[PDB]
Amino acid sequence: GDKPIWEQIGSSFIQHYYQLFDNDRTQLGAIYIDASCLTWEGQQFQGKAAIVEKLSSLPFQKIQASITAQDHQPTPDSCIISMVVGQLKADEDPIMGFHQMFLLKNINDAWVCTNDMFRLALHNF
Amino acid sequence: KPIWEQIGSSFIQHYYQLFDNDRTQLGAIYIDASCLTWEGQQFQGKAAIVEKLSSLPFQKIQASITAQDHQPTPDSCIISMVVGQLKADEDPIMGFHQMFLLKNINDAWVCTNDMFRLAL
């Protein structure tokens, strides 16, 4: 009947996450729960409070994320797993490539993110 | 090293050894209902996955992993995410991103979900 439900939920989750992330990241605690984990550039952060503190303490003033590709699959436990490849433009930094993964689980009519992994692509010099 | 990094690191070592040497042996780490998204195309089920990876058009391929990040999920799975570089035959080196969702099924870790993309 056209687009599978994990494609519609994943894609709208990605679009909402990056709108929040580009504009106000203290509002990012709404998509995460107490058991969520975040791995940002190799460092692991357990729990909502440590996740939000970490994303609020980034040194960028202005950030613009652009998605180059997004791939969404259902998992066997009924979760949605998404892989994002994109580009970041922060302040006057040079444009960086990134990869990001999100694991989504339906808890009380809302799809929340239990697991989030982020890593910047390094330029080979 | 935490327990999910030990399992993830071993899975990745196993996957890339088979991928670089004999890709018809890659159905060993997948189950029947695994799903693969390779460069935006979806390959469903073990038989479609192994066909696709066995039929890639190169003879010799070497991957190197640049970064590898591993997490446990609340439902007993591991998420493994990799950034690397590939050298296939005599083509130029290509960058890649790969993601694996591992689940413990019948006492062994298997891949259920696999997503691959080339860095353009």
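Shown for chain B, in order and in Swiss-Prot numbering: 4-123.
Structure method, as recorded: X-ray crystallography, 2.3 Å.
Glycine is no exception: its Cβ is also placed from the backbone N, Cα and C atoms.
Looking at Swiss-Prot, the entry for mutagenesis of B:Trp7 to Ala says: No effect on interaction with GDP-bound RAN. Decreased interaction with nucleoporins. Decreased localization to the nuclear pore complex. Decreased GDP-bound RAN and other proteins nuclear import. Under DSSP, B:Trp7 (mutagenesis position) is assigned to a helix (H, G or I) in the three-state scheme. Within 10 Å of the C-beta atom of B:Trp7 (mutagenesis position) sit 19 other C-beta atoms, taking all shown protein chains into account.
The mutagenesis experiment B:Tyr19 to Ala is recorded by Swiss-Prot, whose note states: Loss of interaction with GDP-bound RAN. Loss of GDP-bound RAN nuclear import. Annotation note: B:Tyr19 (mutagenesis position) sits in a helical segment as assigned by DSSP. Note: B:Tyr19 (mutagenesis position) has non-local neighbours B:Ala66, B:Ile68, i.e. same-chain residues 6+ apart with C-beta under 8 A of its own C-beta.
One entry in Swiss-Prot concerns the mutagenesis experiment B:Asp23 to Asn. Its note says: No effect on interaction with GDP-bound RAN. No effect on interaction with nucleoporins. No effect on proteins nuclear import. All protein chains considered, the CB of B:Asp23 (mutagenesis position) has 14 other CB atoms within 10 Å.
Looking at Swiss-Prot, the entry for mutagenesis of B:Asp23 to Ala or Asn says: No effect on interaction with GDP-bound RAN. Increases GDP-bound RAN nuclear import. Increased interaction with nucleoporins and localization to the nuclear pore complex. Inhibits the nuclear import of nuclear localization signal-containing proteins.
B:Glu42 to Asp appears in Swiss-Prot as a mutagenesis experiment; the accompanying note says: Loss of interaction with GDP-bound RAN. Loss of GDP-bound RAN nuclear import. In sequence order, B:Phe119, B:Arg120, B:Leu121 are the residues of the chain that are 6 or more apart from B:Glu42 (mutagenesis position) and have a CB within less than 8 Å of its CB.
According to Swiss-Prot, the mutagenesis experiment B:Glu42 to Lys carries the annotation: Loss of interaction with GDP-bound RAN. No effect on interaction with nucleoporins. Loss of GDP-bound RAN and other proteins nuclear import.
What Swiss-Prot says about the mutagenesis result for B:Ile64 to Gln is this: No effect on homodimerization. Loss of interaction with GDP-bound RAN. Decreased interaction with nucleoporins and localization to the nuclear pore complex. Sequence-distant neighbours of B:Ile64 (mutagenesis position) (same chain, 6+ residues apart, CB-CB distance under 8 A): B:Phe22, B:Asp23, B:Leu89, B:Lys90, B:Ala91, B:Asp92.
In the three-state DSSP assignment, the secondary structure recorded for B:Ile64 (mutagenesis position) is strand. Looking at Swiss-Prot, the entry for mutagenesis of B:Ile64 to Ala says: No effect on homodimerization. Decreased interaction with GDP-bound RAN. Loss of interaction with nucleoporins and localization to the nuclear pore complex.
Under the heading of mutagenesis, Swiss-Prot lists B:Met84 to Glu and annotates it as follows: Decreased homodimerization. All protein chains shown were included, and the count of other CB atoms within 10 Å of the CB of B:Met84 (mutagenesis position) stands at 25. In this structure, B:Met84 (mutagenesis position) is part of a beta strand by DSSP.
Quoted from Swiss-Prot, the note attached to the mutagenesis of B:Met102 to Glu states: Decreased homodimerization. Look at B:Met102 (mutagenesis position): DSSP puts it in a strand.
Under its mutagenesis entries, Swiss-Prot includes B:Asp117 to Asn with the note: Decreased interaction with GDP-bound RAN. No effect on interaction with nucleoporins. No effect on proteins nuclear import. With a 10 A radius on its CB, B:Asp117 (mutagenesis position) counts 24 other CB atoms from all the protein chains. B:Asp117 (mutagenesis position) falls within a strand segment according to DSSP.
Proximity of B:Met118 (mutagenesis position) to non-local residues of its own chain (separation of 6 or more, Cβ distance below 8 Å) is seen for B:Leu39, B:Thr40, B:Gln101, B:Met102, given in sequence order. Quoted from Swiss-Prot, the note attached to the mutagenesis of B:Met118 to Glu states: Loss of homodimerization. Decreased interaction with GDP-bound RAN. Decreased interaction with nucleoporins. Decreased localization to the nuclear pore complex.
The subset of mutagenesis positions B:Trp7, B:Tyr19, B:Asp23, B:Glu42, B:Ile64, B:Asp117 lying near chain A, with Cβ atoms under 8 Å apart, is empty. B:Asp117 (mutagenesis position) is 10 Å away from B:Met84 (mutagenesis position) when you measure Cα to Cα. B:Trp7 (mutagenesis position) sits 17 Å from B:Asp117 (mutagenesis position), counting Cα to Cα.
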